[PDB]
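Enquirer: So that we are looking at the same thing, I have put the structure below in structure tokens.
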Amino acid sequence: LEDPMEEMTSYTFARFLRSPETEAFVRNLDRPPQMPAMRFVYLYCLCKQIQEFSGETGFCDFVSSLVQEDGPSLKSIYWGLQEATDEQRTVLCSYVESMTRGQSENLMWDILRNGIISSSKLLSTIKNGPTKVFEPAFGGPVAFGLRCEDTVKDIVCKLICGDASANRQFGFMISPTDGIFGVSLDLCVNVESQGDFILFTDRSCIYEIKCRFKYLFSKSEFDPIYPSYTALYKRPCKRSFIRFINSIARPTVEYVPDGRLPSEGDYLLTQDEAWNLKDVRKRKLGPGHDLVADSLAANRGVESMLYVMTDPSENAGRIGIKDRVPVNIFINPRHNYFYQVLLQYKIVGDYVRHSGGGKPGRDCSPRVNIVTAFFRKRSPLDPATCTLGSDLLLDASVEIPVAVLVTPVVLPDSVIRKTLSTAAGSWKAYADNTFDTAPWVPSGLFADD
């Protein structure tokens, strides 16, 4: 009778909300209940049980050092967790991260998702409300993403950032100051430790990785991507790269003139005249768009860096950076990806804030990038063995990476505020006619100003 976690799968935030004992404690209190304390109390109850079989007393011991004022009562806990500092809150968040850090397919991660606006589900939540958030749950493209992403990571780490310190594994990161949003990350460069804790410094750099299967190709006669590919290789530049982005049926980058409203196809956009190969665009002057329009304002004229790699077929096994072409290409604020990157940006921002990370008078919101990785299949021409850079083995079974586009994303503080507001108030909406506990939301999230 091992794996006691399978037994814990029913103890979710929503279920916590409907227990006799929550009801009791919330019956006799002064205001509504406050929301981040609630999430923190629940977590405390989850672990108090989880720790009975895994000896990870981290979380509780801490939560318990706060109840100065067999364990204290719902009431004592709620109150200590209510008077806690943003910094103290952010300590519990890092406990939770460190616990979930391995096993992204631990069961706990699922129990923790309940009640939480995941960053994968921020835009969707915004569109269709939160129900999904309070409900629950490899040989093709997904697997492609899953064994290629780490090469893309070595490219960023070892060669884009010439070996800066970083970490690649992240557990689940709850938003400390509201306990309603959460995230995890592919990758962060410029980052230190304090124990089992990952400490985000104010020189941190986020990268969202995206291997792009719909561009995978082969050096073979008849392959249609291979020419434009060869061309880019030979003559690495804007116009060359346009041809490649465009060699397929549905290009990942779209032209969208000023004051017009971009489509929803995928997440790369351009205003550069060159990328233009035909047509008219529905006027995005927003009777309704002040929000995306702000972001386009903020983002066009972002320049992103294309790095083209060396063919290990003509450099005896070596894959290193052969060219660094600057281009004008920027995020699409209608796409899902803008939203998860927004929240990554917001949350981590918060962590630095509340862990002594920030010099007065200076900003430490990290930088946030998108990374769009292009690969090709190994032909029989290719050396059995390969290295990234000069001295790091490429995985024997990974595809040969070909290019990598990096794209700084830009997040106007008012756009953030609007997004998290409306989504948050939707959260409270659902809560309000589902629970009678319905916790109240933090002001920083009240919506209008």
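Just so it is clear, chain A uses Swiss-Prot numbers, and the residues here are 7-75, 80-147, 155-466, in order.
The backbone N, Cα and C atoms fix where each Cβ goes, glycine too.
Record note (Swiss-Prot) on the mutagenesis of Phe452 to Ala: 98% loss of nuclease activity. For the mutagenesis of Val458 to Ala, Swiss-Prot gives this note: 80% loss of nuclease activity. The structure shown keeps the original residue.
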Enquirer: Rounded to an integer, what is the Cα-Cα distance in Å between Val458 (mutagenesis position) and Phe452 (mutagenesis position)?
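Expert: Cα-Cα distance, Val458 (mutagenesis position) to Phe452 (mutagenesis position): 14 Å.
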Enquirer: Which chain-mates of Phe452 (mutagenesis position) that are at least 6 residues away have a CB under 8 A from its CB, listed by sequence?
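Expert: Long-range Cβ contacts: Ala20, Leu23, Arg24.
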Enquirer: Look at the break of 4 unmodelled residues running from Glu75 to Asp80 and give the Cα-Cα distance across it in Å, whole number.
Expert: 16
Enquirer: Between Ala147 and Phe155 there are 7 residues with no coordinates; how far apart are their CA atoms in Å?
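Expert: Cα-Cα distance across the unmodelled segment: 17 Å.
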Enquirer: Would you count the other C-beta atoms found within 10 angstroms of the C-beta of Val458 (mutagenesis position) for me?
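Expert: Around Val458 (mutagenesis position), other Cβ atoms within 10 Å: 21.
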